[PDB]
Amino acid sequence: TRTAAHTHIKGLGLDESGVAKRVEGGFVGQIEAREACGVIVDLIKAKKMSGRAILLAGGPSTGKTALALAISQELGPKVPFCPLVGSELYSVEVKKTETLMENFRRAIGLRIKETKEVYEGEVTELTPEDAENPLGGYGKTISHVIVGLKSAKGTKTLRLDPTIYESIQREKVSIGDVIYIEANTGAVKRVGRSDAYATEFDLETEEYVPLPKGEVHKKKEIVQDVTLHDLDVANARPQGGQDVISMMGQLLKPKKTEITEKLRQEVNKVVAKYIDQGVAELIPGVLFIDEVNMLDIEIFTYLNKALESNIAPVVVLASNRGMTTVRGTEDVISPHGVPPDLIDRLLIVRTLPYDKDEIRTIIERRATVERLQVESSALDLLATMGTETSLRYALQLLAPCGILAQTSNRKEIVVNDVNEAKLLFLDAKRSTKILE
Amino acid sequence: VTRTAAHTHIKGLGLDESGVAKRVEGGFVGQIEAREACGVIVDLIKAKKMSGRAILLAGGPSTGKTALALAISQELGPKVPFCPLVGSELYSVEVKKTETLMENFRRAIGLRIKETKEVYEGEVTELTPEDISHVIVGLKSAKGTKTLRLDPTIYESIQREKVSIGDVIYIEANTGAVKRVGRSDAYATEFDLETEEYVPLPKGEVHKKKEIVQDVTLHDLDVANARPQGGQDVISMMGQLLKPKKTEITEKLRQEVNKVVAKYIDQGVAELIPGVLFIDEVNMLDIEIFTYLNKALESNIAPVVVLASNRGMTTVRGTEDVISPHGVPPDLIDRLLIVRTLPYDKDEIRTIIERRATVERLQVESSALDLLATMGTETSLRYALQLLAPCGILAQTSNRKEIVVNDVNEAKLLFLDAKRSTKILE
Amino acid sequence: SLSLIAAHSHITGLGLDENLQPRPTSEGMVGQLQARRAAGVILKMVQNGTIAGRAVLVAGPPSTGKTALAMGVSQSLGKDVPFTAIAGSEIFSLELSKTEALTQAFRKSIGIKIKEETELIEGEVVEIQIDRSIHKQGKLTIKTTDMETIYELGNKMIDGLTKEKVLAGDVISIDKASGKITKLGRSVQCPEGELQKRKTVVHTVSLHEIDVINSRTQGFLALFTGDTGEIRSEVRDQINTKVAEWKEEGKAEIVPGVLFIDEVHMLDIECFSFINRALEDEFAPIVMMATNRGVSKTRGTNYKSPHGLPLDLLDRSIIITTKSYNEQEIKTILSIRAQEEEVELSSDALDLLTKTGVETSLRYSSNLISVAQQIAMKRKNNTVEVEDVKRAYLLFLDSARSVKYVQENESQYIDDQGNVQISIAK
Amino acid sequence: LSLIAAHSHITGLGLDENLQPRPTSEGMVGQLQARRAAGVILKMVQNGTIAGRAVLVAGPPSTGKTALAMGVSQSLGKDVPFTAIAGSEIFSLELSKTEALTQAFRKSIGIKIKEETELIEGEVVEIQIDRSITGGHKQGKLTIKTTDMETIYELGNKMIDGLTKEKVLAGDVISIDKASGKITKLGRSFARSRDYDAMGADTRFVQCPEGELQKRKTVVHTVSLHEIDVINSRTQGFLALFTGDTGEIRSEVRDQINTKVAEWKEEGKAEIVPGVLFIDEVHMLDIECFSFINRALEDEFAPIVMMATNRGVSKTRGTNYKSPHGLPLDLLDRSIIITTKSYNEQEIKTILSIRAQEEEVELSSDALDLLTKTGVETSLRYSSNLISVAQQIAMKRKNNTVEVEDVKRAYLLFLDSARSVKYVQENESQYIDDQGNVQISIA
Amino acid sequence: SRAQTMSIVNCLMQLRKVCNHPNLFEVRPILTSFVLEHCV
DNA sequence: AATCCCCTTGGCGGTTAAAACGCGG
Ligand SMILES: Nc1ncnc2c1ncn2[C@@H]1O[C@H](COP(=O)(O)OP(=O)(O)OP(O)(O)=S)[C@@H](O)[C@H]1O
Ligand SMILES: Nc1ncnc2c1ncn2[C@@H]1O[C@H](COP(=O)(O)OP(=O)(O)O)[C@@H](O)[C@H]1O
Ligand SMILES: Nc1ncnc2c1ncn2[C@@H]1O[C@H](COP(=O)(O)OP(=O)(O)O)[C@@H](O)[C@H]1O
Ligand SMILES: Nc1ncnc2c1ncn2[C@@H]1O[C@H](COP(=O)(O)OP(=O)(O)O)[C@@H](O)[C@H]1O
Ligand SMILES: [Mg+2]
Ligand SMILES: [Mg+2]
Ligand SMILES: [Mg+2]
Ligand SMILES: [Mg+2]
């Protein structure tokens, strides 16, 4: 399998009482940050509060993104988690504020369940009947239609409305075709031709499909997880309509538009009604904005208003710089490049740099997860190199070392392989020196 | 009878067979070395071998760079595609500057193709729908009759052209275009007054086939494969009124078009004519355009781009601290061969003025022409060139054909130079 | 794929042995031993496919072989593996955000191979019999090299054959499932065996292609028109999860590729911030970045940086450094270029070209070969001698000589302050 | 449709047969050198041979440069295109600067295609249209008469439909175009037999036409080159002629149109009438615009461009260096500059009198002298604007002439730039300064 | 020019055809767009 | 070794002599 930078991160690695083990879940160290993230994960699972914000402050290569991804893993794949970077907010189709709002509502998941009844099988009969008296209706005076469907467990004779007969005619269904009728909506679908009539003609273009399993009339409960933004998009750009105008609009590109507050309010009304009835349940997710430094002052000012809303996820922010002038402003030096007003709404989770033992353990774990064998001496050399230049430099130099060892038909990386890798691939400081 | 422009007297480079340039041929005076270099470049273009080659015509103002470019175009001939441009033309608002540059690159590469045209024409004798259904049409001519079956699109075209029995039509099979050319002559006297314009019954057989050679560019093929471009059907109308603006054509479309052109050449039905892209006032380009021009020149299918500038040690637009030889960053300069263009002395200015006067059908006295030459030397060559028309107008107003010194002095007192106007401002 | 000669046509590979040790001159590459060794390491990483989100910086002085190194890596990597090469100036678009453009570039370099097993009958048609309703009765006969049988048609097959209007005696191809019919000429070629064959067809697509296909009703046109627009992130998440599920099922495989940004020193700080995180996630290709400037101010920022790039990105990258060539390597590179351009240089001509390239620039000497060839052809000589190269040197100027001429005549060019002395007098 | 505007008083350049400017003619006063140069440019435009010349009009404000341009336009008259644009008009949102300049340049070249058409004119005698109910066959004949001949025409379907649409009757004099097919109702020959509705709405009789019933006439179609480009750019370009939204027309369209028009000229089908492009306040244009103007003037299908500038030495927009006229030296090298000077007292007085004649304001001698002194002191345009207000003040007084007291009242009520500047400097606290401070209270 | 150097009488008939009208040899083409066989 | 009958060819216009032909029975 492919090995990304954060594959080894499987979780926060905490005990039942909340204490963080020294080395668990792929993490090494960062005890206080891991405990704070665990408390935040508990707060998210509580599903009571809206607009809570935390900011992961620390230097480069400290573990901000690692902690965010650990939070995402701990919450599970049923809770929303929308990653972002500060640069992605600057769209060219709609204002940055609308993009931020869309991301906010993309992280409030809703689990909506609907019971659906379907009639499916192979058509055996189709006998339209007229009214008992010609004066009963208008024109064709078509009464009910009788259809016989066959399944693996038997047959059933259905009585259908003339609308369903019109749908059957539209879908071009003949005897022997496998069909699919939804009693929820009255929609008729043509699955294909039965395998029974596969050899009727030796050359024919028909998608032969097997007879449906189970009974003809099966009732199933369908559960889907959809974000609120999905409902907003569905309302803004509905896919219904078969007019020429409808199709022409379908062909057009889907440019982002400033979805009005009225549409959001109506969606919230219908969702609240369904949550009250028990049909749907709310799952507040998490919004992660990495490199918050790149946001403009306008985005931060709008964040101030967004975080006070009644429905707002837990925004987690990462900043790797301190005492930096805020983008879009000339004079406001701010603690983390984040305006002071937003900082007052935040809880800062400080993450601390690593020592040699932690770097060595990280290199060990990364080599293990990479399916690479590393000698102890070469591993100590890598640890010294990482504490000399950077952890990421060593972590990325591991792979070329393995390739070099393989080119010599060696199962494990030796110190000479690491030295040759250093000679072939430089670092930032050495590149700066050689270019000077 | 004829109009005159800045370079109407430039008919070519005036180079002999050996490559040496005569002092005065093809409307050029002096500039021998630049003419020889441009002749070498013309030979390179005619070789049709290299791609992405670039040269820079570097010199001061009013020195003969645009004239050299137009002379290269004349020497190459109308067969080859020569795309004139200005640095300011690449700052579009519908698509990015990179797309415009690439489109102009592919517009300067020529393709000549052979196509067989199937053409039907005759007087309609039957219009029977087959039942959106096919139409069965019967065409009669002076040599025979023929009955055809037309697709529904052609039926829609015929329907919207108001074609009835007795009308004469013209169906092009390849494109599906129907033109109602008029009503048959046999029905001219049916009524004494109607809007119908009558045409004779077509001669020859109804089914005609001809082979025509047509010149297209790669940009034409890209546009054809990218957006719908013609048609008399409402479907085509909606397809083209939808997505009307220019689009950023992808590399995939260009690669597929290149494969199609390679197939056409391999079959022998097409031949390639690489051409020239001329970008005048290249100093107006931003650093991004130059940076992409670095990559675009490395493409294996590119024209011989020629660039012209009249600036020295000027900073590059967009950057704030890059001083470059001609406003061109050093990365692009290394990709270029520079042809230096030199100023003109008094005798060559005099000859240029004389020939310009000869071109515009003016008569200039020798003393007046000497005064005009010395004032062009004093102020500017182009200033002396533009003074000719007012002098001729003044001479005509005095019922005098040849230009005299007094008319030149009057024109000088009426119209001023940049230096004189600035002095008046001071 | 017919095309003219580019500046990187001779580089047909990276020229490594089994032990990844580059030979002195192989596959069109000369010198750059350590750079080629590191490039081979990168190539092996790409071929393995187990490593994702690695950025390699190809830094060094100009005219050293950075783009040549990338081209060699691309050729040695071969086809059937994505390789997207975009200049840093292509990101800035009026229709796509810079982050969206970078995302699309990232997705373009990850390929997905999908195998489709289709049942198609191929043979030479003999007879077709279609009758009216007695809905439709039809029989077709297909002959091959060893069988001749009739097929009893159905309604839809009859409709399809009538729509195609297949004649007799022409090789035809019919798909049992899809129903598509592909026509071929009369049997040069002939049917080769059984009537109904079982051959799988593999489709190579990228993640971006799937995203655009699912973007709209007919989004696959946008892959050529370029009007994709900023795709919704939920669609990309759907594509990613379905690709994971398909790989688990084994019905589709992923082929990671290489993304090459030629001029990263033009991207702004937002682009680098995006790249930092885009590298971390899975399905991230290997990004190759080429830069030349030593220390410059990052676009969008007011501070210098070790390569024009922010320190956060440099921490995430491994740097491959290229070193300037010497006289012998210049000589052999020019020999390779001359062989590619079909120019027969003499020994003394090659030595003069080598000394000129060492003194001024390798690109300048490379460009002089074709001009020298054209000069010699004007003299009706086959081999290019010393005097032809000397005349090419005299006619065409390099950067240093042009700068010297501009500096010695700074009055006649337009300066940064906008002043020029057009008047030859005074 | 026009009102009394600033330059409404000039009907031409006022020149003799030898291009010698008259002391005062056609509305223009003084500016003898400028008027002679403008006449030379006028003759250059009328010749139609010299292409792509550039001419600059420089001078202090209120020296008559726009008046000179209006005089040139009036001397040109109709049938010779004149495109008056401002430097601010180029900077658009749907088109590039180069595209807008290209469209402005092409707007000044006119193409005339002359066609000969046959026209039927006469007074109807009898019209008769026979149509079957629930049937498509229609048959009709008409009798159209002239003073010397009368004839009957049996009509096709389309002519019957057209006459039915036009509501032609017996007492109608109509014209028929055999090619286009349009029917124009010129007038009536007599009354409509005294029916109830429409009793006396046809009193305006017209005389019966005279001569051959079917006579040939020539029709001239004048269309600018830009219109042809817009028509041939796309299929919907015809709508773009009125709506705008022409887009950036591809260069191939313009090249092909140029070739086709040159072929038309060589064939005698079309006559090309080049015109003048006039840019107000060219100093607002960017340096890119000036470079494009430099190149585009060398085209053979280019008009003659005239520009107005009063900035003296000033910073060219888009650059950080000052230039002699707000324009780069490259554009100054290929342009001939005509200069304008300040006006004497007598020239100001006669311009004021001309304006008073145009505004239909009767000024007394003393009032005119006071206005001239005020104009010399403050501004020509100030007194020009004061004339009409003085007329209104006189009307308020119920007097048909403007006296000195009316001008005094107008002077008191309405201020000049200098007086406003003085009042601002004296009371600076009552106005918002550049630093954003002002005192609102009075205590 | 071609007849100055073939038969002469056929050339005289061709010259008479020139004198009659140029359309006896070749009519001016009906320009129409190039058609690509299949899109990308 | 210098001169007559036919050649030598495009587009014309007559003008009989088979080709190919519904139909009548
Ligand atoms: N050697 C020459 N012989 C004849 N005519 C010339 C010569 N050099 C220039 N001209 C003409 O004089 C004018 C000079 O204009 P250009 O040749 O365009 O000069 P230029 O180098 O283009 O100046 P810029 O860069 O466009 S401001 C044109 O009308 C030329 O046709
Ligand atoms: N506590 C930790 N244990 C193990 N690996 C870590 C830890 N913190 C960071 N890393 C590793 O270091 C690298 C940098 O992490 P990341 O969070 O992306 O940097 P930053 O903190 O600057 O955003 C990651 O690949 C991650 O695997
Ligand atoms: N190692 C090499 N082997 C062969 N040719 C080379 C080599 N390095 C550079 N070249 C040639 O030099 C020319 C310019 O190199 P280029 O790729 O532009 O380098 P850079 O991008 O660093 O300037 C190319 O046409 C290439 O063919
Ligand atoms: N020579 C003149 N003859 C007649 N009227 C003039 C003359 N010069 C200026 N005017 C009048 O004075 C006013 C000056 O306007 P304008 O020409 O726009 O000034 P400027 O030359 O500063 O553009 C105009 O309304 C015009 O009618
Ligand atoms: Mg990170
Ligand atoms: Mg020029
Ligand atoms: Mg490069
Ligand atoms: Mg004005």
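Numbering of chain C is taken from Swiss-Prot, so the residues present carry the numbers 16-149, 153-205, 222-460, in order.
Looking at the header, which is where the method is noted, we find electron microscopy, 3.3 Å.
Yeah, the Cβs are placed from backbone N, Cα and C, and that goes for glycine too.
These features come from Swiss-Prot:
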type	residues	note
BINDING	C:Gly75, C:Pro76, C:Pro77, C:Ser78, C:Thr79, C:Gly80, C:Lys81, C:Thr82	ATP binding site
MUTAGEN	C:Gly80 to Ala	Growth defect at 37 degrees Celsius
MUTAGEN	C:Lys81 to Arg	Growth defect at 37 degrees Celsius
MUTAGEN	C:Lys81 to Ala	Defect in snoRNA accumulation. Growth defect at 37 degrees Celsius
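Location within the structure of each feature annotated in Swiss-Prot.
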residue : record               : Cβ neighbours (10 Å)
C:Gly75 : ATP binding site     : 24
C:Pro76 : ATP binding site     : 14
C:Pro77 : ATP binding site     : 14
C:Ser78 : ATP binding site     : 21
C:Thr79 : ATP binding site     : 21
C:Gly80 : mutagenesis position : 26
C:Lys81 : mutagenesis position : 24
C:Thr82 : ATP binding site     : 21
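Ligand 7 lies under 6 Å from the Cβ of the following recorded positions, listed in sequence order from C:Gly75, C:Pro77, C:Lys81, C:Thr82: C:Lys81, C:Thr82.
Those recorded positions from the list C:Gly75, C:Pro76, C:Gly80, C:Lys81 that have a Cβ under 8 Å from chain B Cβ atoms: none. In the three-state DSSP reading, C:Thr82 (ATP binding site) counts as helix.
Apart from the site residues C:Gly75, C:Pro76, C:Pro77, C:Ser78, C:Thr79, C:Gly80, C:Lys81, C:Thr82, the chain places the Cβ of C:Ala83, C:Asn326, C:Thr356 no farther than 8 Å from the centroid of the site's Cβ atoms, the recorded ATP location. Calculated from their C-alpha atoms, the gap between C:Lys81 (mutagenesis position) and C:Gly75 (ATP binding site) amounts to 8 Å.
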